[PDB]
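Down below is the structure, laid out as structure tokens.
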Amino acid sequence: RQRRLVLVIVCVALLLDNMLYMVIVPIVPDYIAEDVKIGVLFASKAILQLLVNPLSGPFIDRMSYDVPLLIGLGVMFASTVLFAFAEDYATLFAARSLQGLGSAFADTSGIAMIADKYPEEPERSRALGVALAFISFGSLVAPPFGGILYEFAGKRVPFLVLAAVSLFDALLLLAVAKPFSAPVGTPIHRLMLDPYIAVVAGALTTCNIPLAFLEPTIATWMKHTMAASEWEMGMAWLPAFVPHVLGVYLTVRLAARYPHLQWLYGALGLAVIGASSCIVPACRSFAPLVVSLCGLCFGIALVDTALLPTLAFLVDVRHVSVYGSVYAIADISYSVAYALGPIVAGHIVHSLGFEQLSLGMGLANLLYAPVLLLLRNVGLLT
Ligand SMILES: O[C@H]1CCCC[C@@H]1N1CCC(c2ccccc2)CC1
């Protein structure tokens, strides 16, 4: 019961955090208006994650997994409270940077706590799949409705309501966990010297590239090619939520009957992502584009659900069984992808065209797929 209650509290926090990172992208240009200046503002949450994760990683290994989560929740609450009262450039920049710092402190600690509370292989992937589903829901389904709510009630009251909800969740966590009631880990620099973790980091940073490079430069192409309407341009990623949860469930089911092929699922996911990315530019209608975007989210779910518990298993079987400096590496990879994306995607599209960036991303994803054969012999380690 205690494990189930704490998991729900952690999952709710991840749903609200990912919803806040997306609902502000369309709002910001209204209060600002030179296109380079706007790009740096958006790519500021991910930049601070690269500079803070190497420092907040080992800190989690030293003070368990409750205090960092509380600090992260407090920072995110403060960040939300300054967006409601923000109508300038510097204020929005500061709010986005605070969002990045809070994410860096609060995502790694939550994932590490989920990994630590479930030390058994059959029920670890099952617990991580729920968190992945919550993250995908918050990132995909909610911002469409937030955009509709903004045009009707403004941005002051909804952000205050979200901040109040986050504070209530933080208070619930503080009451349940009771952090104030009655080993030395492997250094992060030396952890990356393990050949079995560098390949996983490379796989994550390669798989997170299509979303980061396609989010800021897809609506313009859709408008210029299909003459899409506002509803078509807005409700594009919403029907992609069902394939993600289906893929997560399928991976969880398959990892319990054959508990040694955790590399095959990752390779298949990478190949599916590459094929979908290569197919995306060859769509001239709304439904084929929706299907091709559904395939990408289906592949991402497979890759994540296959490669997330593998890091915990490797740390258990080859290093000191402590987490927090290991998921910092995954956060660093995701952050570097999402920080490189929204500054150069538009320039690449302008200089080379939309039909070639997608081909390059698909080619990279396809080429990295056979690299995962190096994890073939894992599971025999003692
Ligand atoms: O890959 C994971 C690695 C770091 C932790 C979280 C990362 N991941 C980011 C994409 C997210 C997602 C969001 C929207 C649609 C599909 C998938 C799933 C989670």
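Just so it is clear, chain A uses Swiss-Prot numbers, and the residues here are 30-62, 120-268, 277-476, in order.
Every residue gets a Cβ built from N, Cα and C, even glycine.
What Swiss-Prot annotates here:
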MUTAGEN   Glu309 to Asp  Has normal transporter activity. Retains the transporter activity; when associated with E-398
MUTAGEN   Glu309 to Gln  Has normal transporter activity. Loss of activity; when associated with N-398
MUTAGEN   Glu309 to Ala or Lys  Loss of activity
MUTAGEN   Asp398 to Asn  Loss of activity
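On its own chain, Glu309 (mutagenesis position) has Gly435, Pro436 as residues at least 6 apart in sequence with a Cβ closer than 8 Å to its own Cβ.
In the deposited coordinates, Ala62 and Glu120 are the last and first modelled residues around 57 missing ones; Cα to Cα they measure 10 Å. Where 8 residues go unmodelled, between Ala268 and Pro277, the Cα positions on each side are 20 angstrom apart. Cβ environment of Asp398 (mutagenesis position): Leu218, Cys301, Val342 lie under 8 Å away, each six or more residues apart in the same chain. Secondary structure from DSSP puts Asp398 (mutagenesis position) in a helix.
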